[PDB]
Amino acid sequence: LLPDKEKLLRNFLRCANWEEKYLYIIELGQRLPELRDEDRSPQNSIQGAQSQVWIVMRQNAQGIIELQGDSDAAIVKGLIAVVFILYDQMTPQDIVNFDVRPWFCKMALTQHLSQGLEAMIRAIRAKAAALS
Amino acid sequence: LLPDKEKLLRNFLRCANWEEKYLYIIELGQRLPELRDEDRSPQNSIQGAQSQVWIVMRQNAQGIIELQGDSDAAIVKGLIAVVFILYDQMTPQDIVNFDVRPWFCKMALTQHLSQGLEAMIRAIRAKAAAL
Amino acid sequence: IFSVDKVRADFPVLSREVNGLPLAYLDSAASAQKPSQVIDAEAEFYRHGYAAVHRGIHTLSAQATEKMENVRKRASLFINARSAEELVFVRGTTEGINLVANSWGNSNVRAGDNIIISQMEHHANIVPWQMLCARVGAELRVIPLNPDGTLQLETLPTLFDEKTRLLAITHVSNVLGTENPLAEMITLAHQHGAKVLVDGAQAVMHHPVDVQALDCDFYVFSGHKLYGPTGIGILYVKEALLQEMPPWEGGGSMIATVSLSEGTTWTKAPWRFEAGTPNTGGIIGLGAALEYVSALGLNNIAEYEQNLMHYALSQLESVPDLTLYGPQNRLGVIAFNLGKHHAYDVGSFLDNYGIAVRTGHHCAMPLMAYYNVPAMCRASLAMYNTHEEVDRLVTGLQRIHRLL
Amino acid sequence: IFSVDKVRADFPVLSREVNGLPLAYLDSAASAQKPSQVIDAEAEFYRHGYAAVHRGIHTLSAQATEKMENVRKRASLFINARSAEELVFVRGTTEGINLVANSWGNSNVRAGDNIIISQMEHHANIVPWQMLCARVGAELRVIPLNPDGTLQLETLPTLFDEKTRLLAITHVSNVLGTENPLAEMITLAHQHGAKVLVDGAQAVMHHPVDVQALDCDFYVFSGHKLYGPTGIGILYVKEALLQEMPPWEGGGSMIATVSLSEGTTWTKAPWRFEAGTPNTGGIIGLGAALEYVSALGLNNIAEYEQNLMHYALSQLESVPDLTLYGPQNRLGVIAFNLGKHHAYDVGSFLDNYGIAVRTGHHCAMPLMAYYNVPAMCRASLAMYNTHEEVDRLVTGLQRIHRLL
């Protein structure tokens, strides 16, 4: 399973350098649940990520958002994992109002790497807003 | 009337500064006889000098060429007159084979002004060659 | 307050000597001089951080893309646009107007419609609409001018009908310096169903412009007229319209997939109208110039320029047989003619005195034909011009009047 | 002979630290670094002699127009065109191809015809022709690829026909580095009454080019890849074919007259396709860049580049599971993948080693498709790239393979 945003940030800042951080992103991607061959369709495509990125969001029996995804680029999939960790167990309104900037600030992902990440965040916020 | 190319270049080089040269050019233009309102038509209009320019060329009772010109701009008319002087009293072939370049160089016009005069000379040479 | 001494300290061309004399550049309307800041911005981006700007992988490319998008954001804040995704980078006002006319036009104007322009309009705000009318088969109606260089607005009821599609009007006229009532004309246009495009290539460098206060649907301007470099310019489009306009130029970046058997699809807004490699250095310099002008405060610039214009119009009364064109409340430019003397001669002389003014039709020939003249002499009163240059121009005009 | 030390000396960017480590810019095929000479030519033009260029009456304007036209002559003499009036300034290869397709396409292509492209073309040389075939209802035909990244010339018979209007081919591929046989393709296309457009954007910077020895009808290239500023590009056209093509963009300067009652008449060649203000600074910089390259000598540059390429190909044989794309006789670029790992991950790790290589589809999706891959990494070996950067790439790939 994937760690919560707290454990994620702690384990990431625990990384001594940057290669460890990039492989940790790669792994976090490698932990995601596989995507159904039906869901990997042009209806679940994300542009601007410089790689084929699929992301599906849906409300379960309640008003909770359940996310899944995939990317043919390892580090992009790890970014999918991290974004899912940040937005985990939240309704569309929580997603729209939640400011994710400080978490990235605390993990330094635009100074190392980040525009495909912006595409992912924008698409997720668009789905959440369309739902709310 | 207009002086010959010799007197023209002489009196031009005799100018003390560029203001006198430009005013002498404006005056030379002023000396050009008036153009017939019929000749002031598109068939005789020239292009590329940034101002309306008409130049009619026609062979007189002999193989000699007679030029009439006008331009809504003073200095343009003066350059018309300078050309008429440089091409004065010559047959079509004599105009085709006359090298105006050293005259303008000794007058240093491209360094104090440049393309409209080139276009006028090209039009006159095209007429002379067609004849 | 404003201090033209400090300001001129930054433009290096203002130290040139034109024809043995110190240069007095009075053609900023044709193109403004660039401060050292903008030159250095562009050259430094070139020296210590140039790379491709298509979301590249390596650090330099991603930084360059960030820089370009930051410049777009600055420009969107300049005109006060809702979203930075409502501004497209172009070559200039000419290419922007062409883009709007082809993209939005070819899909929004058909036979039987009609487009409205003004008789004072620049060629850049005239020719594209003529091409469009010739392609689709629409009419082009012209807002007439009054003798004083203002629009005959009373004719608006007879030019706007249920088939008026677009009003392509000029903000500040590059010949008369007249400022049209943008908000009121735009309200009248929106009351009929016809969009509005505004050529502000001349208005931006003088006072603040607020694309949301005018409610204009399209706004255009060029970068070389805002003290920035050439080859770059801004076209603002309302997000509602911009998100529905098809693509103009086709190539890389603006696409999303490119197939030889399943067609091609296009990318989202702004970028869909930016084919090939953008002018990255030009955008850097344009952002630098934007920052410069904002640091100087457009209101102080406008105050200084209005005071200088009043001083110059007072000084040009002591020039006999001078004829001015435009309203008293003109901005930035003075168009005139010295007696019956042709503009070409007045200008050639003035330049021989080191004074640089523009002479001819100024890409506004319908204005000339209205005024019954063949050309005019325009002088530009930019933020870096001094009272002493106004005195030099009055001196040159008087000496020319004598010698001719 | 050549000397890469003195050459790198002139590139300030080549002293920049990426991610904490000395940079090794191997992405020149997407964009080339500029020598301080070009930066400085542009800066000096902005500092000591800028002014609008529309044959202005004042000294600065006329000097600037002469500078732009002298740069136009330098361009025409670089590729070796008959006349300096056989070249047009555009924003880049993309805009040039769009212009060729819109001005010359709409009038020379009718329904039923067919255009011939190649499966390795850049998007800039794919999208314009697709849009054109949509506007006129023509058929786009493609020359396939062989496994080695060379064109299947054998398939030219079944492609050319009496309806074949144009062959749009690339001189050198930005992805495989392949150099197509332009002379023979052009002879075969002329035998069929078909014009030839050559996208040589990747060819001008590696060896001499001669538009008469090729006899091509149109030629295109961009300056940001020629070690020169952005937003400037050269479109060469045959004088005969050029003087007849209709004008594309409408605006000022490119009109002989502009009447709202008698229609608009155009101006002569090149300048007919230069609407509004042209990028004077970009053009000055492009002149400077052409001068610099001509000084270095394309022959010495090609020698050094082939030497560096053979060395890089010898050293890459020690990288396990490295798949390369293209023939052995490539120019400037190596396109690869590291085992099964995605291109983005290899490029990302390389970047964090200071190695700037590009990753993705390189604006050539049909190529990716032909190679059953979703993306490649591309590393370019420019005239300023050393052997140390080759060794660094090899070592970085080895480490990336061991770690992944």
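So for chain D, numbering is Swiss-Prot's, and the shown residues are 2-405, in order.
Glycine is treated like the rest: Cβ placed from N, Cα and C.
For D:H55 (mutagenesis position), the number of other Cβ atoms no farther than 10 Å from its own Cβ, over all displayed protein chains, is 20. Secondary structure from DSSP puts D:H55 (mutagenesis position) in coil. Here the residue is the original one, while Swiss-Prot reports the published mutagenesis D:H55 to A with the comment No effect.
Long-range Cβ proximity for D:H123 (mutagenesis position), meaning a same-chain Cβ under 8 A and a gap of 6 or more residues, is found for D:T94, D:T171, D:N175, D:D200, D:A202, D:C364, D:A365. Quoted from Swiss-Prot, the note on the mutagenesis of D:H123 to A is: Loss of function; possibly due to destabilization of PLP in the active site.
A mutagenesis experiment is reported in Swiss-Prot for this position, D:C364 to A, and the note states: Abolishes activity towards L-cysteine but not towards selenocysteine. DSSP gives D:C364 (mutagenesis position) a coil state; it is part of no helix or strand.
For D:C364 (mutagenesis position), the number of other Cβ atoms no farther than 10 Å from its own Cβ, over all displayed protein chains, is 24. Residues or ranges marked as active site, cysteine persulfide intermediate in Swiss-Prot: D:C364.
Under 8 Å, Cβ to Cβ, and six or more positions away along its own chain, D:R379 (mutagenesis position) finds D:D28, D:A30, D:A31, D:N175, D:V176, D:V334, D:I335, D:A336, D:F337, D:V358, D:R359, D:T360, D:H363. Under its mutagenesis entries, Swiss-Prot includes D:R379 to A with the note: Loss of function.
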### Query
Where does D:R379 (mutagenesis position) sit in DSSP terms: helix, strand, or coil?
strand
### Query
Looking at the mutagenesis positions D:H123, D:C364, D:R379, which ones have a CB within reach of chain C, meaning under 8 Å Cβ to CB?
D:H123, D:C364
### Task
Can you see whether DSSP assigns D:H123 (mutagenesis position) to helix, strand or coil?
coil
